[PDB]
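Asks: Quick one: structure below, then a few questions.
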Amino acid sequence: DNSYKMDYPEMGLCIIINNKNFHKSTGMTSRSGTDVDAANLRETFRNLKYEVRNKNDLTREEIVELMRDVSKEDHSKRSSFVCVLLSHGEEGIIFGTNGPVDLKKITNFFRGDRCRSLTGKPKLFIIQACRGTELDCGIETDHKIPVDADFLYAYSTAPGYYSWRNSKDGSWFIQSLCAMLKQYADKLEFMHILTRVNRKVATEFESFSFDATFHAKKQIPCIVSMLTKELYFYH
Amino acid sequence: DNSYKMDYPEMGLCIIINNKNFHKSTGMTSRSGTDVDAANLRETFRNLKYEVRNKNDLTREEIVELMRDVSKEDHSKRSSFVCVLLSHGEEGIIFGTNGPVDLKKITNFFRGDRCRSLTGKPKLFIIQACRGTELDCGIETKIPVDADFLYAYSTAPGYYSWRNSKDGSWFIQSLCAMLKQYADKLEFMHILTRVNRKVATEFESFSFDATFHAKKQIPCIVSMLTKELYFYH
């Protein structure tokens, strides 16, 4: 038994929080092309048999509330839980439409002791958000379990780094994550899929700007896993 | 291709910094039995065919200096790099015997653009050290310069990291056992996942004081790798 049981009646919920427009108070630009990501996410996860729910432009309180609500649902009949967050962010933070929420606040509602119907089951958080402003210039070669266990955080960039979005085909990360799931969910273990997503983002993408500051910039996602088992989407 | 090329003339260096004794000006206690971990790591990585270099009781300046020199060597005929840190720590920092060092400082030396001979090769940092003072209660039942790094931490962000003076740290004990049992079979992430499982289920702290009794730990795999890693072929 080296792998999560994925043959529960339901694969589980997949909450997509898609933040595009922010209050004037914050002075944060609108996230153009994000609806592409959300739509691509919704289809990809539907295909994987997840119960998708798309939420748009949530305030920091709306986020907390939604996460509290979901966490209190009964996941007995569910293999896993997925939550995709799409918005501005900083190290450890994502933005509601009105301001900042610590990721840790949203993820704690599911710690193996606050959400018992998800204990021993993979909690997955896909985070498409900046973790800072650093830009990657690139280089050339053209029993009892811990309550913090069974979590996987799939971040779109390294700690401290900016996260790139393309206005037309959505964010580099989400775009690659979806393509790679559609292609390999039936074959590969999740880490291996995410590893391929890493290569795709790292090699196939490069920013374009009239400003040399923001031109030719690279990106590597960051897979953070406290999973205790191999994760296969098929049985 | 999908898999890192591990057939260069050499596997590569495996620096192991192991700090047991800390200067009086620190107020830090000595890390009893850490040597157990150091030896266990030495043989394990020797058996993986790494050129093992052990360092003991380095200051914060010695650590920065050793890493700086290592990143300046020619790694052209090496497949990978491994650094193993065994010391006190805090979120994002480890301790030299005389005080703190930012981890980002020691790793920046090997960024794809600062250590060109390791560009495109797995950079492995194994870190046994606290990341905070929180205890887990447990529950019933062109390429990016920051790419090709892998951090294997002993605990989750913000948490204490448990050791046994006699038997070794929970994490290093499990990593070594798992590398021994599976380095010839599974890919690195799958080994590290076994490590998570083993630390999470087999270990539970004991204490006469309730505050420190029946605590649990989960290690934290942070991967920016772009390929699968097989220690063989």
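Just so it is clear, chain A uses Swiss-Prot numbers, and the residues here are 34-175, 185-277, in order.
Quick check of the header: X-ray crystallography, 2.5 Å.
Each residue, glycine too, has its Cβ placed from N, Cα and C.
Below are the features listed in Swiss-Prot for this protein:
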ACT_SITE  A:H121  active site
ACT_SITE  A:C163  active site
MUTAGEN   A:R207 to A  Abolished ADP-riboxanation by C.violaceum CopC
Asks: Among A:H121, A:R207, all listed as recorded positions, which has the most CB atoms within 10 Å of its CB?
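Replies: Buried the deepest by this measure is A:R207.
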Asks: Name the residues of the same chain, 6+ apart in sequence, whose Cβ is under 8 Å from the Cβ of A:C163 (active site)?
Replies: A:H121, A:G122, A:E123, A:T199, A:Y203, A:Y204, A:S205
Asks: Calculate how many Å lie between the CA atom of A:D175 and the CA atom of A:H185, with the 9 residues in between left unmodelled, and give a whole number.
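Replies: Between the Cα atoms flanking the 9-residue gap there are 50 Å.
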Asks: For A:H121 (active site), which of the three DSSP-derived states applies: helix, strand, or coil?
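Replies: DSSP assigns A:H121 (active site) to coil.
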